[PDB]
Amino acid sequence: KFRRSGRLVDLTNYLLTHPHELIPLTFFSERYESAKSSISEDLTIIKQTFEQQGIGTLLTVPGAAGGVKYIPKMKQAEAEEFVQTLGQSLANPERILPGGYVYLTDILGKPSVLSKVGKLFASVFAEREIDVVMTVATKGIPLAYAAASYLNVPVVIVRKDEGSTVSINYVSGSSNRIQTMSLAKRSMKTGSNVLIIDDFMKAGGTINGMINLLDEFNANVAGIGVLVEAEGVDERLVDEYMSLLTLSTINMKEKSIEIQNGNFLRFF
Amino acid sequence: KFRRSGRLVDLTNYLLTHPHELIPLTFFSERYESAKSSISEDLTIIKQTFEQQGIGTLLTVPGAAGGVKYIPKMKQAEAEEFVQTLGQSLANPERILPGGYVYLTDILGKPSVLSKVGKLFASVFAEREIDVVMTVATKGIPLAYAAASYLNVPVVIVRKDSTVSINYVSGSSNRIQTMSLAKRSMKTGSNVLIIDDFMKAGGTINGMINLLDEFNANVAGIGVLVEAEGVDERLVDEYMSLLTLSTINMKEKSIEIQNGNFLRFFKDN
Ligand SMILES: O=P(O)(O)OC[C@H]1C[C@H](OP(=O)(O)OP(=O)(O)O)[C@@H](O)[C@H]1O
Ligand SMILES: O=P(O)(O)OC[C@H]1C[C@H](OP(=O)(O)OP(=O)(O)O)[C@@H](O)[C@H]1O
């Protein structure tokens, strides 16, 4: 039958494991063998706690098609504190790599770090219509998956090497050599709304390549998120995008590195 | 502060997002401004609900400096059901391609699937000592992360391109490849859960195991989503598989999928 206590625990779990899914009140009412109106009072308690604790919000549709949807959201204050902490650990001279690159590998491997970044991306882009999260192998993948797990959409990975395939030449900052990115035609429907995620935007050719690839699929750019941007990305290369951090100054020989907030506050 | 109701909700959230961490009772007492004995009653309700709903195990560690640890677990019944359903999705004729053969890419990218497989892997290897999850680029990276997030460990991604390199041969290829890992990317002595999406002939996983030897690392376990039939002498190291793939077109427009060996990992010797 479920006591009120067990009901709150189970509902909390159920909502948290089914983010961005509209769940009919009748599903819970049958699950708990309780009246829908009692479920709604339970949802009011979870909503309040979710909001007070910075977990997210519950959106409800009343009436005959009645249902509830859990939206992961991050409060501005948590976002700023988290990005600040991340930037401070990035501001380490030992992470400087040749070519104005920054060592992110340890950071991109940690579960706690990834889930906060994923959540921040899902929070900012929560209201966009997004069908799919896309990135290019290899380093962006963890970020793209983390974001996708909160938005509850597929992650699509563009390859650097099946079935029929769409291909796009592009240049990345790591070599003036022309590279090719490709995605199988079945990997994505025409007209998909696509969130592009990546770890580091240096000169913007990679994200621009992904934008050109979507153009071939007749898919739409719903949004763009990167963990770190270098200063001075050509605006023609990349449209609107959100960055968490800015690599504002780097110098291998001086072994000097400076990092600032990205533009993420514009999105709050 | 918190009414008790909000406390049950927040606590549930906190445990779920902090799997495989010992959380001292004092942490919760201070967080909710409530007595430890009141928190213990809440945790008893969560523990009982977590078990009945197949969410996992809430472990109590007794003592003045004790607390609780939430362990994600999946019941055998759900694992069996999940693997059957997944196997049936895999058998869809529309996944047959000329050449390579079976399109698995959407499955490897779907969060509902990834969350389930990750939890299954985490539940089976829950009691092993695991410092890190390891995989090779590219398609199975999300899977590695899903498993790692329930186990609460970092993921290390081996690259196909000081750095440690070893040669090996791939089942979906006909040439010697190289896999590599920076020494600064993984600690020596680590206990390692290797995760792989599709094991053909076993060269990749054996490459990984060889790599681990250069770091004096231990193979704590191996999980693969799908294995091809015909691992004769297989590979030196036991692994768990969910599904087995064979005859990729007989009669016409058909694919043969069977359950893997995962059930061995749910029973006692
Ligand atoms: O000048 P740009 O086009 O901005 O190039 C920046 C690179 C860096 C990043 O590394 P990954 O490709 O994620 O990782 P790896 O190259 O190691 O696979 C990739 O996504 C490109 O965006
Ligand atoms: O077991 P083997 O005999 O080595 O052959 C199977 C290979 C193929 C597969 O490559 P992926 O990394 O999944 O392919 P991609 O790089 O396209 O993701 C990987 O899982 C290896 O197990």
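To match Swiss-Prot, the residue numbers of chain B are left as they are there, and the shown ones run 2-162, 169-276.
Even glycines carry a Cβ here, placed using N, Cα and C.
Swiss-Prot has this to say about the protein:
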{"type": "BINDING", "residues": "B:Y102, B:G178, B:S179, B:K207, B:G209, B:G210, B:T211", "note": "guanosine 3',5'-bis(diphosphate) binding site"}
{"type": "BINDING", "residues": "B:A138, B:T139, B:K140, B:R160, B:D203, B:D204, B:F205, B:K207, B:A208, B:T211", "note": "5-phospho-alpha-D-ribose 1-diphosphate binding site"}
{"type": "MUTAGEN", "residues": "B:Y102 to A", "note": "Decreases interaction with ppGpp"}
{"type": "MUTAGEN", "residues": "B:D203 to A", "note": "Reduces the affinity for binding to pur operon control site DNA and abolishes the capacity of PRPP to inhibit binding of PurR to DNA in vitro"}
{"type": "MUTAGEN", "residues": "B:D204 to A", "note": "Reduces the affinity for binding to pur operon control site DNA and abolishes the capacity of PRPP to inhibit binding of PurR to DNA in vitro"}
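Overlay of Swiss-Prot feature records on the structure.
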residue: B:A138; record: 5-phospho-alpha-D-ribose 1-diphosphate binding site; Cβ within 10 Å: 19
residue: B:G178; record: guanosine 3',5'-bis(diphosphate) binding site; Cβ within 10 Å: 14
residue: B:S179; record: guanosine 3',5'-bis(diphosphate) binding site; Cβ within 10 Å: 12
residue: B:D203; record: mutagenesis position; Cβ within 10 Å: 25
residue: B:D204; record: mutagenesis position; Cβ within 10 Å: 22
residue: B:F205; record: 5-phospho-alpha-D-ribose 1-diphosphate binding site; Cβ within 10 Å: 19
residue: B:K207; record: guanosine 3',5'-bis(diphosphate) binding site; Cβ within 10 Å: 18
residue: B:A208; record: 5-phospho-alpha-D-ribose 1-diphosphate binding site; Cβ within 10 Å: 17
residue: B:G209; record: guanosine 3',5'-bis(diphosphate) binding site; Cβ within 10 Å: 24
residue: B:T211; record: guanosine 3',5'-bis(diphosphate) binding site; Cβ within 10 Å: 28
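Between the alpha carbons (Cα) of B:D203 (mutagenesis position) and B:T211 (guanosine 3',5'-bis(diphosphate) binding site) lies a span of roughly 9 Å. In this structure, the C-alpha atom of B:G210 (guanosine 3',5'-bis(diphosphate) binding site) lies 17 angstrom from that of B:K140 (5-phospho-alpha-D-ribose 1-diphosphate binding site). Closest by Cα distance to B:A208 (5-phospho-alpha-D-ribose 1-diphosphate binding site), from the recorded positions B:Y102, B:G178, B:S179, is B:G178. When other Cβ atoms within 10 Å of the Cβ of B:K140 (5-phospho-alpha-D-ribose 1-diphosphate binding site) are tallied across all protein chains shown, the result is 20. Annotation: B:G210 carries the greatest number of neighbouring Cβ atoms among the recorded positions B:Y102, B:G210 [cut-off 10 Å, Cβ to Cβ]. B:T211 (guanosine 3',5'-bis(diphosphate) binding site) falls within a helical segment according to DSSP. Listed recorded positions (B:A138, B:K140, B:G178, B:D204, B:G210) with a CB under 8 Å from any chain A CB: B:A138, B:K140.
The Cα of B:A138 (5-phospho-alpha-D-ribose 1-diphosphate binding site) lies closest to that of B:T211, out of the recorded positions B:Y102, B:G178, B:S179, B:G209, B:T211. Taking the Cα of B:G178 (guanosine 3',5'-bis(diphosphate) binding site) as the reference point, the closest of the recorded positions B:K140, B:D204, B:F205 is B:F205. Spread of the 5-phospho-alpha-D-ribose 1-diphosphate binding residues is 19 Å (greatest Cα-Cα distance among B:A138, B:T139, B:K140, B:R160, B:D203, B:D204, B:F205, B:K207, B:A208, B:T211). Distance from the CA of B:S179 (guanosine 3',5'-bis(diphosphate) binding site) to the CA of B:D204 (mutagenesis position) is 13 Å. Taking every pair among B:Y102, B:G178, B:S179, B:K207, B:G209, B:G210, B:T211, the residues listed as contacting guanosine 3',5'-bis(diphosphate), the largest Cα to Cα separation comes to 19 Å.
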